[PDB]
Every structure is written in C-alpha cells, then in structure tokens.
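First comes the structure, then the notes that go with it.
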Amino acid sequence: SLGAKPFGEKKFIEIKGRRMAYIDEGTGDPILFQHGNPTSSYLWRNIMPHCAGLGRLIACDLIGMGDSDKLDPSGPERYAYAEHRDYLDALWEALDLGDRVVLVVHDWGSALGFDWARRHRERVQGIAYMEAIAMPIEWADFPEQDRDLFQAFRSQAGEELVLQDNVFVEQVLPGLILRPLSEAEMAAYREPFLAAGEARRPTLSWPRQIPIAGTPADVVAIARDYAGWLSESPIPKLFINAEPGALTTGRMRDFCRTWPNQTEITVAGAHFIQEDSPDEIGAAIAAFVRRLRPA
Ligand SMILES: [Br-]
Ligand SMILES: [Br-]
Ligand SMILES: [Mg+2]
Ligand SMILES: [Mg+2]
Ligand SMILES: [Mg+2]
C-alpha cells in the first residue's frame, strides 16, 4: 500500500572513515534496492514489503545522502560518479552479499547498479530496473519539461539553484511524482538536505554527471560500457516501464526493449514512480523473484 512509514530502521557500516546507512531486513539471498538523486532508501519503503520472505531486503543510502555521512571538504569537485561508486562498491562488499543478488534500481542507482553488475556478472541473479540511465543520451532525449532547468544545474547557476534554493529537492522531486506528497513524505526527502550550502552538494553534483551530449566524458564512457553489456547479457531482467515516464522513454525505452531474457510491465508514473504505483511495482518484483528462486 501507500504510506509514509520507513520500511525499517537504519543500520550503519564504516566505509573509508564515513558512516554509511542502509536498511537490512529478513534473511536469504539479497534483493538490493538502490535509489538515485535526490532520494534515499526511503524511496523503496512501500515496494520492499512485497518481497517479504523472498530474501534479505536491503536498501543503502548513497554517501552524503539519506543518513550516510557528508564528505568534508565539499565543493564543485565532490560527489562525482566515481566517488559515489568508490563508497558504494566498498559498502556492498562489506554487506557480504554472496553470488545470487537481485538488483532493483532507479535513476543514478541504476547507473551504479548496472556498472557494478557488468563488473560482477556471475553474482547477479536478476535485474529489475525502472526510470534508469540505460545509456548515454542527447539533450533531444531528455524530457522536454525539465531540459532548461537541467542545463542550468549544469551551468554556474547550479550553486544558487541547489546549494541556496534547494531546487532539486523542492521542485524536481515533487514535480516528477503524479500524486501530491504528504508533509511526512516530503519531510523524509528534505531531511538530509535541510542545511543550506555544501550539505546539498550531492543533489547538484548528480545532474552534472548525467551523460548528455558526450559530457562529462568519463561517465559517458562508463554508461556506454554497461549499455553494451546489458544488451547482450542472458541475465534475467524485469523492465518496470512507466507512463508517461520521463527518462526511460523514446530512444532509451526502445533500446531497453531490445534487452534479452526480459519481462516487462508498465505502471503509472513520471520519474519517481515508486511514489505513484508502489504495489504494482512490488508485486511484479515479487513475481520475478519467485520465478528466479523456485520454492
Ligand atoms: Br540527476
Ligand atoms: Br568532459
Ligand atoms: Mg564517524
Ligand atoms: Mg543526517
Ligand atoms: Mg523524449
């Protein structure tokens, strides 16, 4: 169902001097849920219950996000993709996941998840994805309604828009959920970014990392790598499509529909679809996991 209550309490692990937070409930092979920008593990709160009894349910908060520690010094060079991967790879190793991991990913969580699967293919039992960064794109592929704002985040205007005005959290997030959020839900997303300044840097560094029109070249190369691999991988996949959707539409959606060994369902939503159709999403992930883990 819908609801504002988190799925569980946060557990903490020390990673490279910083404490990272994650939800970890149940037992069995992992079903790893990874949020993107400007969210946290909270994004999956109404989806994880659907997998009760199917495995160890885990949802990690990326560095500087959710209840994971902020990095200091922080500035324009902090929280780039590579730095996030460095912290997340270490946390996932620390969690002792074994080799039958089912990844459930969204947004930057999909870029990080796809990248890790390419690099640990024998340990991935299945991949469920939605509103993902499935390949490098062009501005023409970006949702029309937010094109100017994302170009502004990528310009020097980004610091005022995000560090001072907190626009990713206050405008983009609610703007890409079809239903109105309650104060408790909005408070849960605002919490890590309440303080003006560098505390909000992760929500500004992330849009500056999207592989668009070949820039930044390093992330474009990384996405090109996992896109090519996923398109040829026999790993079971579940494509949770959205209507109207946002990022995984047009060319990117056509590309994803070519991936092999894939099941598809479509749910109502824009970008943060977990807030609009959690039960339909959770039920399909549960059906997928039951096929992968015949009891
Ligand atoms: Br972003
Ligand atoms: Br570049
Ligand atoms: Mg500490
Ligand atoms: Mg905090
Ligand atoms: Mg389009």
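Following Swiss-Prot, chain A residues are numbered 2-296, in order.
From the backbone N, Cα and C atoms, a Cβ is placed for every residue, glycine too.
Taken verbatim from Swiss-Prot:
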- 31-155: domain 'AB hydrolase-1' (DOMAIN)
- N38 to D, E, F or Q: Loss of activity (MUTAGEN)
- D108: active site, nucleophile (ACT_SITE)
- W109 to L: Loss of activity (MUTAGEN)
- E132: active site, proton donor (ACT_SITE)
- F151 to L, W or Y: Increase in activity (MUTAGEN)
- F169 to L: 31% of wild-type activity (MUTAGEN)
- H272: active site, proton acceptor (ACT_SITE)
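With respect to their backbone Cα atoms, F169 (mutagenesis position) and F151 (mutagenesis position) stand 10 Å from each other. Under a cutoff of 8 A between CB atoms, and with a sequence separation of 6+ in the same chain, the neighbours of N38 (mutagenesis position) are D108, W109, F169, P203, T204, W207, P208. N38 (mutagenesis position) falls outside any helix or strand according to DSSP and counts as coil.
Proximity to ligand 1 at the level of Cβ atoms, with a cut-off under 6 angstroms, picks out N38 from the recorded positions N38, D108, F151.
Sequence-distant contacts of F151 (mutagenesis position), defined by Cβ-Cβ distance under 8 angstroms and a gap of at least six in the same chain, are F143, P208, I211.
For the pair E132 (active site, proton donor) and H272 (active site, proton acceptor), the Cα-Cα distance reads 6 Å. Helix, strand and coil counts from DSSP across the domain 'AB hydrolase-1' (31-155) read 52 helix, 26 strand, 47 coil. According to DSSP, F169 (mutagenesis position) sits within a helical segment.
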